[PDB]
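Reading through the structure tokens given below for one structure.
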Amino acid sequence: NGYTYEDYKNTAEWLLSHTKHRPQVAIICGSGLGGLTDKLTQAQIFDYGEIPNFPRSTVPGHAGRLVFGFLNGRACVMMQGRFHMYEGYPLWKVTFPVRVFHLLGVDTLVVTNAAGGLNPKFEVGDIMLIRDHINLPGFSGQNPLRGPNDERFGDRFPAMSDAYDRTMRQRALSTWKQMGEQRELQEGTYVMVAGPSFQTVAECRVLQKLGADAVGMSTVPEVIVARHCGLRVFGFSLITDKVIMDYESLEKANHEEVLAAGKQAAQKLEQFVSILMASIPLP
Amino acid sequence: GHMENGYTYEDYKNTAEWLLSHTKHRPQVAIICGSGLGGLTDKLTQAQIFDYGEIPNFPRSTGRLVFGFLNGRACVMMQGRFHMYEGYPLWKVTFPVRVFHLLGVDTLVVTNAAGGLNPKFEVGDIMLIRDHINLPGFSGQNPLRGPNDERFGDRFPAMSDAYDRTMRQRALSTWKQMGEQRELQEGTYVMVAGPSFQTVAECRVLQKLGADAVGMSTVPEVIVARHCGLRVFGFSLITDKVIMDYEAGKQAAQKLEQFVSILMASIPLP
Amino acid sequence: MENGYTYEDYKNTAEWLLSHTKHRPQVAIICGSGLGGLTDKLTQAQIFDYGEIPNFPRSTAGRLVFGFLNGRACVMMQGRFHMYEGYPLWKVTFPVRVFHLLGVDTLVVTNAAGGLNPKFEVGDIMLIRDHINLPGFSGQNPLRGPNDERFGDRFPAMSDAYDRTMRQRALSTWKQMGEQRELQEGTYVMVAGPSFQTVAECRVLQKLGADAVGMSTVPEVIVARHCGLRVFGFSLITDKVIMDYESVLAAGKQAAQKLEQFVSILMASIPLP
Ligand SMILES: Nc1nc(F)nc2nc[nH]c12
Ligand SMILES: Nc1nc(F)nc2nc[nH]c12
Ligand SMILES: Nc1nc(F)nc2nc[nH]c12
């Protein structure tokens, strides 16, 4: 909605004429993972406010930025600060950047996010390779593809069964081994809820019964739009808290030093994404 | 902003009265043709066509109404339905059903093309719709949202008896005596908003929820119809099997079209 | 603001109310359908129609009543707003924010629900222990949009929505009441409505672990918790939801009355600053 094809094109063209960079891979940084932009080399920064047609920031803190550069050698463009539905953005604004990435000539999207753990076996700071998703907003009509289809992007009714690239998953699992980590790289299903409130125990139990392994309030729309455009997609959730799944466990004690360990866990995810650039196929 | 109804009662009545004075036909039955089943209109006798663009207040397509007799029965047939995924609000989607009621229709037949969730189902099957699951409805996308007009129905219409019991018995028995190679399957249709297809994980929740087939239509129309007091029955043509783990059609539509014709005889009189 | 109210708006309303009433309420009660008879038990009552009150959404019935109930200063809302009537949730929950800025610290919610737990009988009272916010899952959450920290957190916890202390005291007051039916306890699921559930829909609500279903309340509770209001509430079971294909107005007036009297009794058991 709201944007014409020309808008997307005008934006891609503007970016293309104001940077010499030509990215192949786009990375969307989740909450706490913005430090990935510091890992880029020969970086060139664009504040959203400079970029024509880019949705204005409505939220506290600085407007986000698009950072171009190389990540372990690979030509990348990186979004720091994503738009969320819960902040009152429509989905067509949330996913505006993904369409622009396509027109930039990007062929791969990496998504990161911070998630609540639903699978009992997960621990705070685990990384979960996303194998699949459940789109709750989507079932009810909040789907970023709603409205007339543009065949210049893709098909009317795109398949999502193969959303998370199988080759990249095999290669993530295989690269993880060489890094010799304490814990295994987890694999499972991300469920999107609109938020912003956190789940009740009842709601946490439904989400488990539905087969979700991790929950958050982002990502899925970007992935749907990415696949519509024929982008290759892989992604990771950093598990930032275990979701409370019983009333007995409302005998709960908080330890505020869970935030130094979380900087370390974010850092591990940032460096794992970085290294995986070696394993993405070239165009 | 969601479900901001632009239609007054007067608008619905103006449309019904325009159609009533531009054709002598007086339908008892309205039939909504799903994707690939528009050829049902060729079966009508004594037909008159109205393009949607010609009829007042009717939503514009991106479409026609055909009146006629189907196997002797006074019908109105909708060829080219509106879908939520195209960006139509549900009050535009179900506008035709309001109009049909004011035309005099007492029965709605809904047909659609669906994905198979029940593993028993095969491509080309016909599923008699026993019940539904309205996922959009749970969250707010219900075509009855807004002030209720008692001229149409109650504030809180019951939906447990949505798919007429008698018609389900007569469809099961009429099929039996057609002696078909395939059994007439029966189950729950789940509506999702669309337009993207299900992931393996979403296909599995839909199965867990007890749905046998999935699609992106029909349910709003059924709800509006029951609000109005219409008898309802319907069928899904199974066009694909939904992928549920991590690993021709023209003829089958024709079989449905012909089964719908035959079943006109089983519908009670007004 | 577009699609909402600013802090200034809610404050303007609360200040207006506060300079047009003598009452300073501690407890707010939002009455469900058929349960508004409590308002006639308020002493030193003072009544405002919604159209009287700045920024208040106009019902399309509906009033606000301040007074004392069983020794406690209350504000009572008769004729709540529902999503199915076409109201956005930021209108539905507008009064809860006003109540907070009035100085209320406790919200009592009642509603009329369909029974999904097979054990529940028509006329039963269910103490709400938890909820499932179906519309919340998909976008319809009253906190959607810009957040003001004068009300609460960006990502508020709802694990503890239904106050544990009141829950125990309700159970305890019921035991001493001598009532013959047990006081039921379970999860309320909100559906947007207005159409009632199919058999298939009822069965998913059951599999999801919900004990009773209705079309209200959850939004008010979320906004209340976001505000730090203490919350407890009750569902009167008005019908058993048809759960299989097998397929009274005066008994429900008595059952409603019983709920009204239970809320009035419990005024005495709410903590007091
Ligand atoms: N990290 C998280 N934890 C809980 F409990 N609920 C959530 N909903 C979205 N994200 C969440
Ligand atoms: N035929 C279909 N297949 C899948 F997977 N999803 C759908 N959603 C609606 N129709 C559908
Ligand atoms: N009381 C009720 N009964 C049924 F059947 N469905 C409902 N949906 C909301 N309330 C309901």
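Since chain A takes its numbers from Swiss-Prot, the residues it shows come out as 3-285.
Any Cβ shown, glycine's included, is placed from N, Cα and C.
The phosphate binding site annotation in Swiss-Prot covers A:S33, A:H64, A:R84, A:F85, A:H86, A:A116, A:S220. Listed in sequence order, A:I30, A:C31, A:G32, A:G66, A:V96, A:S220, A:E224 are the same-chain residues at least 6 apart in sequence whose CB falls under 8 Å from the CB of A:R84 (phosphate binding site).
Using a 10 Å radius centred on the Cβ of A:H64 (mutagenesis position) and all shown protein chains, the other Cβ atoms total 12. Under DSSP, A:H64 (mutagenesis position) is assigned to coil, being neither helix nor strand in the three-state scheme. Among the mutagenesis entries in Swiss-Prot is A:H64 to W, noted as: Reduces catalytic activity towards inosine.
According to Swiss-Prot, the mutagenesis experiment A:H257 to W carries the annotation: Reduces catalytic activity towards inosine. DSSP classifies A:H257 (mutagenesis position) as coil under the three-state reduction.
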I'm trying to understand the geometry here, so how far is the Cα atom of A:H86 (phosphate binding site) from the Cα atom of A:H257 (mutagenesis position), in Å to the nearest whole number?
28
Could you tell me which of these recorded positions, A:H86, A:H257, has the fewest other Cβ atoms within 10 Å of its Cβ?
A:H257
Under 8 Å between C-beta atoms and at least six apart in sequence, can you list the same-chain neighbours of A:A116 (phosphate binding site), or say none if there are none?
A:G32, A:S33, A:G34, A:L35, A:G218, A:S239, A:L240, A:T242
Compare all C-alpha positions of A:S33, A:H64, A:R84, A:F85, A:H86, A:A116, A:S220, the record's phosphate binders, and send over the largest distance in angstrom.
20
Since the record lists A:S33, A:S220 as binding-site residues, which of them has the fewest other Cβ atoms within 10 Å of its Cβ?
A:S33
Rounded Cα-Cα span from A:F85 (phosphate binding site) to A:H257 (mutagenesis position), Å
30
Cβ-Cβ neighbours of A:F85 (phosphate binding site) (radius 10 Å)
25
